[PDB]
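Q: One structure is given below, represented as structure tokens, and several questions about it will come after.
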Protein chains: 2
Amino acid sequence: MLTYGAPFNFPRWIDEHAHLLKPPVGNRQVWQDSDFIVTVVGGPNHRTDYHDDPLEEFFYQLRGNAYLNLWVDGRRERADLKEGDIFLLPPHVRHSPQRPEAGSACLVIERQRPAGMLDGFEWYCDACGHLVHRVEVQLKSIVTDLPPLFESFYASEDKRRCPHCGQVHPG
Amino acid sequence: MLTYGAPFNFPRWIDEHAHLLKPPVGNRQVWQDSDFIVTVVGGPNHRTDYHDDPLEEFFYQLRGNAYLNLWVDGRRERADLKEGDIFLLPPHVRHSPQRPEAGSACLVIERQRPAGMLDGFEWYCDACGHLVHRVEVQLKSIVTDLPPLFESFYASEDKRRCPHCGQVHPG
Ligand SMILES: [Fe+2]
Ligand SMILES: [Fe+2]
């Protein structure tokens, strides 16, 4: 059986879910209970966290532009997702998606994580560059298991305190 | 490190590889040695086989139209991939992609199969509908491990002989 339904027009599906791509949401998963996690991510968004995904992440910037703040070879690189770009992120490259444009839409595709394969969410210090805080999480909900993580980092000056220079991250 | 390179424009990449989407190829994998197998499939193509994929298969018909001959609930259903459609095929639904249009382009995304997870390739009889032949294969090469399977079915009248009505499949 076609568990996930029949083919349907993607542009128009993105149109009909525009208002849920705008904040306060941003995310919208296409099919539920599937192995491939297929999401459309709009803008504008608020992210200061770096994601440490134990599996690959496919990107296709369908509308508008966005960029990924990265940690590549110990440096703070930036990878731009201009409209029409596709990209395959290798496992565990830290990345912080910035989506400044309202009405943008990026197809993001990932894999359900097997039990014991944890996602990481880290913040780094603007001053000294050291790791400020890391939460590891057995991700079940690419859309709803992240904000409590975030809220609790923003709510805790201690979690935000850099252990190398003491500067409290802004959150 | 960005093992799979930097973002790049997908439309133009499809343009530059047009002539390899035309026969005798049809397939073109985007990145090598990745967990997500990301391919562009053009047309026109020749398929009489049904694929039995042990994992899910994501489709995004970027250009032109195509369709999937299916076996749903014991019947021969057809799922159309019109330009702009996306689709998520559940594991093990038998499917036979028909791509009649030259210049069409479909984004197909799959997963590297773990050792011991086999793909199936089956043919069915036009007359009686029974299974004519099935080859199971530990797929390493979504692009190059299939044609010898096919050639050997086309070359063997015995493999093509229906075991229920004796009609020899056309191949
Ligand atoms: Fe610091
Ligand atoms: Fe038959």
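Method on record in the header is X-ray crystallography, 2.3 Å.
Just so you know, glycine gets a Cβ as well, placed from its N, Cα and C.
From Swiss-Prot, for reference:
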type	residues	note
BINDING	B:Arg47	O2 binding site
BINDING	B:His51, B:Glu57, B:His95	Fe cation 1 binding site
BINDING	B:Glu57, B:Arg99, B:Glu110	substrate binding site
BINDING	B:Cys125, B:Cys128, B:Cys162, B:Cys165	Fe cation 2 binding site
MUTAGEN	B:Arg47 to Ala	Increases KM for 3-hydroxyanthranilate 7-fold. Decreases activity 1000-fold
MUTAGEN	B:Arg99 to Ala	Increases KM for 3-hydroxyanthranilate 40-fold. Decreases activity 5000-fold
MUTAGEN	B:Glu110 to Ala	Decreases KM for 3-hydroxyanthranilate 2-fold. Decreases activity 2000-fold
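Tell me what's around each of these sites.
A: Other Cβ atoms within 10 Å of the Cβ of B:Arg47 (mutagenesis position), summed over all protein chains shown, number 17.
Neighbour count (other Cβ atoms within 10 Å of the Cβ, all protein chains): 20 for B:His51 (Fe cation 1 binding site). B:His51 (Fe cation 1 binding site) falls within a strand segment according to DSSP.
The Cβ of B:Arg99 (mutagenesis position) has 24 other Cβ atoms within 10 Å, all protein chains considered.
DSSP assigns B:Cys128 (Fe cation 2 binding site) to coil in the three-state reduction, placing it in neither a helix nor a strand.
DSSP gives B:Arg99 (mutagenesis position) a coil state; it is part of no helix or strand.
Annotation for B:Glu110 (mutagenesis position): spatial neighbours B:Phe36, B:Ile37, B:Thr39, B:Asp53, B:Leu55, B:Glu56, B:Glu57, B:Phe58, B:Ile142, criterion Cβ-Cβ under 8 Å with sequence separation of six or more.
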Q: Enumerate same-chain residues with a sequence separation of six or more from B:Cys125 (Fe cation 2 binding site) and a Cβ-Cβ distance below 8 A; give 'none' if the list is empty.
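A: Long-range Cβ contacts: B:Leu131, B:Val132, B:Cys162, B:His164, B:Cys165, B:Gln167, B:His169.
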Q: For B:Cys128 (Fe cation 2 binding site), which residues of its chain lie six or more apart in sequence with Cβ-Cβ distance below 8 Å?
A: B:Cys162, B:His164, B:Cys165, B:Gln167
Q: Which residue, out of the binding-site residues B:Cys162, B:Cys165, shows the minimum number of other Cβ atoms inside 10 Å of its Cβ in this structure?
A: B:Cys165
Q: What whole-number Å value do you get for the CA-CA distance of B:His51 (Fe cation 1 binding site) and B:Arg99 (mutagenesis position)?
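A: On Cα coordinates alone, these residues lie 15 Å apart.
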Q: Could you tell me the maximum Cα-Cα distance in Å between the residues recorded as binding substrate, namely B:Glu57, B:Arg99, B:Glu110, rounded to a whole number?
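A: Across B:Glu57, B:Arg99, B:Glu110, the widest Cα separation comes out at 18 Å.
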Q: Could you tell me which of the recorded positions B:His51, B:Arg99, B:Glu110 have their C-beta within a distance under 6 angstroms of some atom of ligand 2?
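A: List returned for ligand 2: none.
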Q: So which other residues, same chain and not among B:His51, B:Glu57, B:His95, have a Cβ within 8 Å of the centroid of the Cβ atoms at the Fe cation 1 site?
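A: For the Fe cation 1 site, the extra neighbours are B:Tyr50, B:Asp52, B:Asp53, B:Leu68, B:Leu89, B:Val93, B:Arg94, B:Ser96, B:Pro97.
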